[PDB]
There are 4 protein chains.
Amino acid sequence: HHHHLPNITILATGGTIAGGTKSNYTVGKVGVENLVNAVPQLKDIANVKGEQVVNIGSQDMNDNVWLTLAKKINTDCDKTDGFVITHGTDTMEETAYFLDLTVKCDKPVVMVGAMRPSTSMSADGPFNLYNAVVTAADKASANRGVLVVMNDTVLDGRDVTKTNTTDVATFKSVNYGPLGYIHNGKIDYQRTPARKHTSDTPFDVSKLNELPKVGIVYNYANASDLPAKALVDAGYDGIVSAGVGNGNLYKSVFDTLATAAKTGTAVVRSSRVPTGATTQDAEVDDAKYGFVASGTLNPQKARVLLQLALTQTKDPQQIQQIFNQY
Amino acid sequence: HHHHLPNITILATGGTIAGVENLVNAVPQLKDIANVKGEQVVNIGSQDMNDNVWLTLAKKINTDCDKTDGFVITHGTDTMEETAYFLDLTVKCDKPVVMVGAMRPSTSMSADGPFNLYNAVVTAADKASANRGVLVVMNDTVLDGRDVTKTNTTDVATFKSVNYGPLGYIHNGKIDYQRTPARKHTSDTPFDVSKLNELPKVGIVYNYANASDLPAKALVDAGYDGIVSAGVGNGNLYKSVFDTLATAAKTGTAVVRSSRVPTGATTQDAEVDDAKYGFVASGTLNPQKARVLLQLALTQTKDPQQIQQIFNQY
Amino acid sequence: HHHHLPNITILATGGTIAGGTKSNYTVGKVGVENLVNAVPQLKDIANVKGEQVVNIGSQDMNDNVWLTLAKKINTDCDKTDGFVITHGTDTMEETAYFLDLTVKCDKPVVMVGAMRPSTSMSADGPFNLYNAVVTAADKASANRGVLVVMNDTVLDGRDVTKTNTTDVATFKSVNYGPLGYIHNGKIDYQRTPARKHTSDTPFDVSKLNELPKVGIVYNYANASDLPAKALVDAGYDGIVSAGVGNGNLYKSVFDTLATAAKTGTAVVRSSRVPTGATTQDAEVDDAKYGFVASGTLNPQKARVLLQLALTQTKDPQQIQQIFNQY
Amino acid sequence: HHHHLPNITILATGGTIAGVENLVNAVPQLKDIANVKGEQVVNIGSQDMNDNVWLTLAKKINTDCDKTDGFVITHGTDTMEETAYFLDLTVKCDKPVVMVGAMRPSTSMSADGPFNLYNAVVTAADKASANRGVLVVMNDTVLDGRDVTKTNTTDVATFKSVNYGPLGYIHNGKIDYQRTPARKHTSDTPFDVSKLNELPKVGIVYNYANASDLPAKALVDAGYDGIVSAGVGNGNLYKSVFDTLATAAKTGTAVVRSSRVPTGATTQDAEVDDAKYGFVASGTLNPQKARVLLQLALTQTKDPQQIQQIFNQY
């Protein structure tokens, strides 16, 4: 019997996270080719093949890259044993949740990035990529949804968020914790997300050319209603409020979003507060105003779900149910 | 000798957390530590906190400093971190100003408001509290007004100084202070609001994947004096937002790059050429905090180099 | 159809956590009777009955109380819909894990305490007890093992630990996070512990009169071997090391525990470090020395498992397997 | 004018983290910020750190202070928090002493040791680092030697000042310091180890349900000069342990109550009558930290009231 390693596909969306114990290779025009050459220890754990999907800073991540990724994984599922997606850290948490809601492929999808440049002292990218491959290759990684692997830790795509502007340990599942820790190429999984994901969602992006327009507005003392008014005047399909405290709104932002909801604009109350749910049954009478409470979804994560909800329905009661199940 | 208690003034901005002259009744243990007098400044949910209440408060503390030994400000939790930093920069009174709220209603099981008020008054009464700037006292902890922020939507322990930690912990009506803010505050600032009836218009825009430039453009078209960006990661901007704010920063709109990320600095010398664009990096000030210091910076200067030095010192 | 509330039994082990909006009742000699009168809102959610098992400070918690509790729950399971155990906070995390490993009853067991005295301003006990009852009454609480409810949060008995000496928010599942948050009497459960618990363990305490002798020793610079020697000289069945870093031992403590393991004393390496696993395959050659690595079990939690392991086997390979499954 | 770099001395206590004269090679960016000279003091895993190495180090820094502008101590992570506090109390040199280690081997993928060393040397070279006591630099953060502790078994970000927060963050070879330890350190302590070849014997005992008194009794029978209790909760003791330590505290054994709980003070005026029993409360010092200050307190006094005041000031 021949030992056979799993086939893992690396989909690249940006710059390389591994590069400058340096392996000696000829740098080519394809970033993902350079990455794999930078981390030759990948051969000990997987048969790796890399495709460069786009090449952007994740601060310029957008709906089209999302649809391109979901469709590619869903189309390519039978050709590999697992996927690693190399991504900028700034919006990795949004991409991860979009893919958590739209991937129908039943093999592991693992997102990975680097908080330090590949050229810097003590670059984190090489060992992060090695651990993302470990994760993607582990049969125990299946049926856990789309994952993020950073800093030796397996994180679910729904709760993971960037907590610190610079720290290599920045990625944390701040409400419900990580799924498993990685030591010496092995994962001890003690949790799985209960919210429905991947093949258990109704979201089917296979034929979509675009996503519903959903914008985010911020609340603070003496908040302007000019941003909320701008999104309404453009006919936005939905607005996510980054509310103060438990999803509360400055009165002038409240007044604009109540009027919008009455015309049929979907309105989701989230919070600028970095941990904890925007709860139903607090100080806002959601049912009266036609508003949706986001739960533990932060504003950027609430936008991802609301866009997908709006491919299915514009009924705020149906949108609330989606916000309570996914 | 007759033992004398310090005179503490509670200024109320909302409902009761434990009305405002009543509080000697509601928490009678306050009589053991202070002579408390109460005044109602305004009565609003802090989600509707505004520039007018800020100016009223700074003016009230500054004018009434001689009359009392310390102030406690009762306030809603939602925007307490904004008001604390606003007062931190505009108070000139050299006596403790301590903000306090409650995460559970006064009428609720295990309401946190009573003990929080008790510990706020302990803090305002402690001579060791002087010269530490405006404070926030919540869950047995003394927090500096610059770093303090609401970290959880519902948890009584929500208030944390998430970058530099608390100044002290309160046990048995005593504080063991082990820290004090280095950044300049109170009477070491140039900000003097004694004569202002309004503050510069400063708006906040959010960054995320596929971010619309319509918010940024709505503020630029209104002639806002400044815009704070809640950027991604290390203060980065979605391209369309970056385009609009690059245009604003050379047309009379100050632009501060902050971050939607809950901890850590938005740094100079990262991915953004701040000098080319006329932008200011916020450092550890989160977007709503950076808004406070931008509004106060704009009372003094419109020069981006000068605003960046204010962001570097306060 | 009559609305019927669940029957919940409160087993008390110490002082009351609710007492001095004060309800007016006559204080009796039974602490748990006074507790229920202190929290009259319990009637809105449950038919509550209370038994005082012992009355101790949890700093004096001990094996006999553990056996008395497991046997009482296992014997009384058919007489109620759920159990709340009122306990001191100091050792609640140890009790919770013991009960997580020995309860065979398939109804919720929820442990609760208070970080402030029942008589103090802003006492936490009343609302904690109300939330423990909510938890014990929720059908969604079943099959999650033994639980701790503190500060509006449902925590699994394995990972929960006391993180702060005074904070009402002190209880956290520091490695894998909470199971669910409680808002307005309702729980949004998003996690369940993967490690085997309750009816899926082999531990059966029904007939035990005592538990194997397991002690704990601490590592630090210039550590004394006198404590480890004392436990060996007494014929302790097991020793748990609170190691430095990844379960490392000062050489003189190492030497004493290696000699002990050779005579058949079970030795488990844990860590004084408050988060993270004591891993296999680090700097200690466990297999050579006959040592067991504790994983994410802190020293006090490793003792609870090792005592129960030693009712089943004294084979260090079998004890490791138990430390990898429960 | 010719620009001059500061002279930095690395003292090594173990293997390389990036031998000790080599490190100018291994991290050549060090040549841009300092003139580095390396000396090997000892070469041990920090799990075997001991009183002899502590005395050697304090004596070496104190004697060699004039010779250099700053020291970096390379050390194993397991007992770094103990050595840092020991040096924090015994260093009299008024120049920065910065400890550093690595959570991944030098030979491992994405080893943390290089950048950690680079940032340690930045810290030791910064004039702003002076007068802040002995420091620990790990994961882009400057941490005070009193509060710093290892919070995770394997995480590169393990070192945190868990009660009072970091002093500053390091970005692009610069530090923005916003805090400094209030507790007395270095040349503001009475502890002088220049003439000591040994330290008082101080042992640590653990509390948990059904705790054996055999550890405590083994230390008492050996005639230990002090015992630190890693108590439950707020420094509480299992009854049998309490009985043995109550006996010790009036028979020539100093007893400090600390806590196995990872954050928060063991307070005076809680469940234990410290005065009746002759016990000392450790405050925020965790058991291994309290051991350091007890050993140094016992060089000066055996009086429990006097030890408690040392625990209240250092």
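We number each residue from 1, going along the chain as drawn.
Just so it is clear, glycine is given a Cβ too, placed from its N, Cα and C backbone atoms.
Look at B:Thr16 (mutagenesis position): DSSP puts it in coil. B:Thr16 (mutagenesis position) has a Cβ environment of 19 other Cβ atoms inside 10 Å. The feature active site, O-isoaspartyl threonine intermediate is assigned by Swiss-Prot to B:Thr16.
According to DSSP, B:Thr77 (mutagenesis position) is assigned to coil rather than to any helix or strand. Less than 8 angstroms from the CB of B:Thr77 (mutagenesis position) sit B:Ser46, B:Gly101, B:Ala102, B:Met103, B:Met138, B:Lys150, B:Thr158, B:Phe159, each of them six or more residues away in the same chain. Annotation comment: Swiss-Prot describes B:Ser46, B:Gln47, B:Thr77, B:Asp78 as substrate binding site, evidence class experimental evidence.
Under mutagenesis, Swiss-Prot gives B:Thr16 to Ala (Swiss-Prot position 34) with this note: Loss of enzyme activity.
In Swiss-Prot, a published mutagenesis experiment is listed as B:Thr77 to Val (Swiss-Prot position 111), annotated Loss of enzyme activity.
Looking at Swiss-Prot, you'll find the mutagenesis B:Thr77 to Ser (Swiss-Prot position 111) noted as follows: Reduced enzyme activity.
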Taking B:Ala18 and B:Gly19 as the modelled residues on either side of 16 missing ones, report their Cα-Cα distance in Å, whole number only. 9
Those recorded positions in B:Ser46, B:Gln47, B:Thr77, B:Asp78 passing the chain C Cβ proximity test, under 8 Å, are none
Between B:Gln47 (substrate binding site) and B:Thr16 (mutagenesis position): CA-CA distance (Å): 16
Cβ atoms near B:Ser46 (substrate binding site) (within 10 Å, other residues, all chains): 22
Just to verify: the residue among B:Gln47, B:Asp78 with the fewest other Cβ atoms within 10 Å, which of the binding-site residues is it? B:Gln47
Using a Cβ cut-off of under 8 Å to chain A, which of the recorded positions B:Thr16, B:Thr77, B:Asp78 qualify? B:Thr77, B:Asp78
B:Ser46, B:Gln47, B:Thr77, B:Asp78 bind substrate per the record; greatest CA separation between any two, in Å, is 9
